[PDB]
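Read the structure below first, then the notes.
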Amino acid sequence: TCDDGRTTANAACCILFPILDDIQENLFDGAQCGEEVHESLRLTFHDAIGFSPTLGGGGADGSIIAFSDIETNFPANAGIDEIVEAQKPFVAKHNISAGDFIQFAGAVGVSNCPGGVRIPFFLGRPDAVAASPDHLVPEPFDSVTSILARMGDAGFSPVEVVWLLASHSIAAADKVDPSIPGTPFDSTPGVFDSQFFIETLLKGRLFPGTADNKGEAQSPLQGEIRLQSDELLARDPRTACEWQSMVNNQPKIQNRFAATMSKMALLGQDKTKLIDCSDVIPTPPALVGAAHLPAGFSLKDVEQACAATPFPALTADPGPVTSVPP
Ligand code: HEM
Ligand SMILES: [Ca+2]
Ligand SMILES: [Ca+2]
Ligand SMILES: [Mg+2]
Ligand SMILES: [Mg+2]
């Protein structure tokens, strides 16, 4: 404990500080909650969800890097191969497995985010053994049942799915509508805030680029894109309530995202042959901005889809509602 004099609870985890320091400088652009962080977060999902107790797949096993030429040609993995190519030199350079690195980079990346949380992290996943099977990654044009069943088959309850999707608060899309790459799922792609759950709950006005790409629904806001799957999920009897539940109190968004991610990172892996290295993850900057309806239009535009509970709705800020920049 440890070399720099930096510090953790179990010693096999000091291997992670050169990795951490390297990541922050050269992967994440001096550590910032931007594209490389978003794509790193997305990669933890596309690697780990590659798991089915019956259909096969090693889960959180680094397979999407180890067998990149195979998995990155899965149609559902469109746009992933660039972050794979981004991380490979760091995997090559260092002495942790591909699986560990993918999940480590995701954790670190989130902690960079304003409003972020620190996902627990474990060390010791073996090299991948085999490519994930195709057709295990939920696609944005899939039905709510299909998606709830895929995630469920991997072990998540429909409510765990809404929690994980808080990820989309720090998230954009390059491939859904190619003519508008880097267009986010909410107004604040740099901030881990509830804006995503709110803005997906507004009426859909327009298509931010070319109309009706597969998997795309109409957006409420120019400069923001909406997935068909987030739209359905927000309004479906099965997930509508918990979806609304997530409207401003970053607390539950932070608690639940942290713990379900921790759960996602262990798919196909076994926690008690791993060491806790969660202490290594950096402290995240506090939330800037309040969760607001994007002004201009009212609760007139919130499609309540939960009967049991009404809106948890703070009012909006002044006059118009302004741009959100891709
Ligand atoms: C459950 C069904 C899900 C569907 C249908 C879905 C769909 C998508 C799609 C279509 C994109 C845009 C990719 C692109 O065109 O550039 C995206 C981005 C993203 N996803 Fe999801 N996703 C799901 C779940 C998740 C989960 C569980 C996570 C947890 C980590 C996650 C994290 C992210 C992140 C961080 C991005 C940002 C990509 C970027 O900024 O480049 N998603 N998702
Ligand atoms: Ca995998
Ligand atoms: Ca956000
Ligand atoms: Mg599908
Ligand atoms: Mg991207």
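Swiss-Prot numbering applies to chain A: residues 32-357, in that order.
If you're wondering, the header gives X-ray crystallography, 2.2 Å.
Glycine is no exception: its Cβ is also placed from the backbone N, Cα and C atoms.
Feature annotations, reproduced from Swiss-Prot:
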- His77: active site, proton acceptor (ACT_SITE)
- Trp194: active site, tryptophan radical intermediate (ACT_SITE)
- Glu66, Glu70, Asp205: Mn(2+) binding site (BINDING)
- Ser200, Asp217, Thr219, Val222, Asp224: Ca(2+) 2 binding site (BINDING)
- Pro106 to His: Minor effects on activity (MUTAGEN)
- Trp194 to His or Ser: Complete loss of activity toward veratryl alcohol and reactive black 5. No effect on manganese oxidation (MUTAGEN)
- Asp205 to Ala: Complete loss of oxidation activity toward manganese (MUTAGEN)
What count of other C-beta atoms do you get within 10 angstroms of the C-beta of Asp224 (Ca(2+) 2 binding site), across all chains shown? 27
For the recorded positions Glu70, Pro106, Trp194, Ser200, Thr219, which sit with their CB under 6 angstroms from an atom of ligand 5? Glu70
Do you know which of the recorded positions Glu70, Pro106, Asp205 has the most other C-beta atoms within 10 angstroms of its C-beta? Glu70
Rounded to a whole number of Å, the separation of the Cα atoms of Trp194 (mutagenesis position) and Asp217 (Ca(2+) 2 binding site) comes to 16
For Mn(2+), residues beyond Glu66, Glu70, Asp205 with C-beta within 8 angstroms of the site's Cβ centre include exactly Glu67, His69, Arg73, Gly110, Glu113, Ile114, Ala203, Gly213
Name, in the order they occur in the sequence, the residues of the same chain whose CB lies under 8 A from the CB of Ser200 (Ca(2+) 2 binding site) and which sit 6 or more residues away. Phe216, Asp217, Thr219, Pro220, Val222, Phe223, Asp224, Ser225, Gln226, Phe227, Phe228, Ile284
Same-chain shell around Ca(2+) 2 excluding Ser200, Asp217, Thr219, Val222, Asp224, C-beta within 8 angstroms of the CB centroid, reads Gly146, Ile201, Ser218, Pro220, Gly221, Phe223, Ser225, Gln226, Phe227, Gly320
My understanding is the cutoff is Cβ-Cβ under 8 Å with a sequence separation of 6 or more in the same chain; which residues meet that for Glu66 (Mn(2+) binding site)? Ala203, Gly213
On a C-alpha basis, identify the one among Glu70, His77, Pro106 that is nearest to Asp205 (mutagenesis position); the candidates are the recorded positions. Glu70
Counting every protein chain present, what is the number of Cβ atoms, excluding its own, within 10 Å of the Cβ of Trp194 (mutagenesis position)? 23
Rounded to a whole number of Å, the separation of the Cα atoms of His77 (active site, proton acceptor) and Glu70 (Mn(2+) binding site) comes to 10
For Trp194 (mutagenesis position), what is the secondary structure state per DSSP, taken as helix, strand or coil? helix
Is it possible to get the count of other C-beta atoms within 10 angstroms of the C-beta of the residue listed as 'active site, proton acceptor'? 23
How many Å lie between the Cα of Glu70 (Mn(2+) binding site) and the Cα of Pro106 (mutagenesis position)? 17
